[PDB]
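Undergrad: Please read through the structure below; I'll follow up with questions.
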Amino acid sequence: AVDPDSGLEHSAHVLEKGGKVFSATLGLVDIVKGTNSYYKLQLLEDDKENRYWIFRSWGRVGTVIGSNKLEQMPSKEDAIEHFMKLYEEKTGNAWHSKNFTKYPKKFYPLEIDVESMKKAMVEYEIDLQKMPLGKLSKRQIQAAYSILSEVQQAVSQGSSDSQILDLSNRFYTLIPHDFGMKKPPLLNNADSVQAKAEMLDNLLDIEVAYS
Amino acid sequence: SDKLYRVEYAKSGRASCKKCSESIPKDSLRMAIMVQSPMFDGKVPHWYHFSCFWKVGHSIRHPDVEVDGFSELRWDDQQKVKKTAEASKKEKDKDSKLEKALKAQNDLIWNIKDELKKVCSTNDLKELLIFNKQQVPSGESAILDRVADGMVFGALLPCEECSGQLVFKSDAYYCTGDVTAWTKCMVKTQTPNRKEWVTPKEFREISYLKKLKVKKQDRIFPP
DNA sequence: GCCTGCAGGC
DNA sequence: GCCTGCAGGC
Ligand SMILES: [Zn+2]
Ligand SMILES: [Zn+2]
């Protein structure tokens, strides 16, 4: 799917090489400094022409701060080289490889798939509130739930608050939220962990329904 | 760290003022206010000439802490800042003695840094840090400040948890290692582990500064 | 003098 | 996050 901030939502479609959807959404979180940043990267083909563009977008999740850049690449192949170069520069790990190794201060990829309208608009806005960067994959949501179990166990242990910080960072990176400008909160409270657990349960039910 | 105002010495001359909108020289005193960048996630410093900063409406009553990096300035400049901010005999003597010992530690560090700048190059200091099992920071000012700390207070030993390098902030020493590839090691202590400094074979000026050092000293921290 | 990476600026 | 004047490396 194409991004609208580029102005080519109807003019183009995302290029692909079978299983290489040239469209990535990366996120990085660090609570000790209160950063929760996203990065959209796309390589767009024309709707049907030999014209190919590169789109980059960044900022804080669910917040206005952040600009974008749409640059015209010369041909339909060197654009892929620029794509891979920026992917590695921002994540560390390669564009296509089984090794999803995290790197310090480097992003991590995110797997993605009548008065009725007056209220449907509000419903879709709250949908975006729950999913500030869009729909997620069941793999990553289940990984988030397993990390939630890890956090529940580490809080039951009541020890190693540094591990609590690390797990909270991993989670918030795996599950974005619209904190606005507020520093992401730690996950030391049993009530907070159970609340986000039931939130994930509702979301997982909604996703298994969508089939 | 997460403060609002920040003062230092110009690391380059490309910084454009925000009041007079004219370039600022290098190795000159400059203040700034941190503001959220509407272009990306994170604060950014709006810099101002020392003369242009006070005619804008910023009320700073105590720069002793309100300003980031206030403790790493030359004592005369710290005094000038304190003065411009406006425009118990046993306890007093103890406090004045600490302030005088703090001034002594300050100008001693800067005088050692100046002799280094005058009798060493950039790559010269690069090799000196590598000798004592220390990391090479990104920045000429950073490299200089670290070489001065290693000469006086001793070469820092790695962290006990992350096995990473430690650096001096305004308050105390912070660790910069990575406990994990996601977060960074958060260690903070006013008294780190460290062995003594080792000047290599090619250290003719070792006596030019180290010998002069009264030695037998430890970091004096702000209140 | 050329070049290419980057610490500094925003 | 991206832009670039610049210094060391040759
Ligand atoms: Zn000015
Ligand atoms: Zn450490």
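Here chain A follows Swiss-Prot for its numbers: 532-644, 679-776, in order, are the residues you see.
Structure determined by X-ray crystallography, 3.3 Å.
Backbone N, Cα and C atoms are what each Cβ position is placed from, and that goes for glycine too.
These came from Swiss-Prot, pasted as-is:
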| type | residues | note |
| --- | --- | --- |
| DOMAIN | A:542-638 | domain 'WGR' |
| MUTAGEN | A:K633 to A | Decreased poly-ADP-ribosyltransferase activity upon binding to damaged DNA |
| MUTAGEN | A:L713 to F | Leads to constitutive activity in absence of DNA damage due to unfolding of the PARP alpha-helical domain, relieving autoinhibition |
| MUTAGEN | A:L765 to A | Increased auto-poly-ADP-ribosylation |
| MUTAGEN | A:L768 to A | Increased auto-poly-ADP-ribosylation |
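Give me the lay of the land around each of these features.
TA: According to DSSP, the domain 'WGR' (A:542-638) comprises 14 helix, 37 strand, 46 coil.
For A:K633 (mutagenesis position), the number of other Cβ atoms no farther than 10 Å from its own Cβ, over all displayed protein chains, is 17.
Residues near A:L713 (mutagenesis position) in space but far in sequence (CB under 8 A, at least 6 apart, same chain), listed by position: A:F736, A:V758, A:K761, A:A762, A:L765.
Look at A:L765 (mutagenesis position): DSSP puts it in a helix.
Around A:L768 (mutagenesis position), the same-chain residues at least 6 positions away in sequence with a Cβ under 8 Å from its Cβ are A:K695, A:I706.
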Undergrad: In terms of Cβ proximity below 8 Å, which mutagenesis positions out of A:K633, A:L713, A:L765, A:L768 neighbour chain B?
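TA: Near chain B - Cβ to Cβ under 8 Å - we find A:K633.
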Undergrad: Please work out the number of neighbouring Cβ atoms within 10 Å of the Cβ of A:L765 (mutagenesis position), leaving out its own Cβ.
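TA: Excluding its own Cβ, the number within 10 Å is 17.
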Undergrad: For A:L713 (mutagenesis position), name the DSSP secondary structure in the helix/strand/coil scheme.
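TA: Reduced to three states, the DSSP call for A:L713 (mutagenesis position) is helix.
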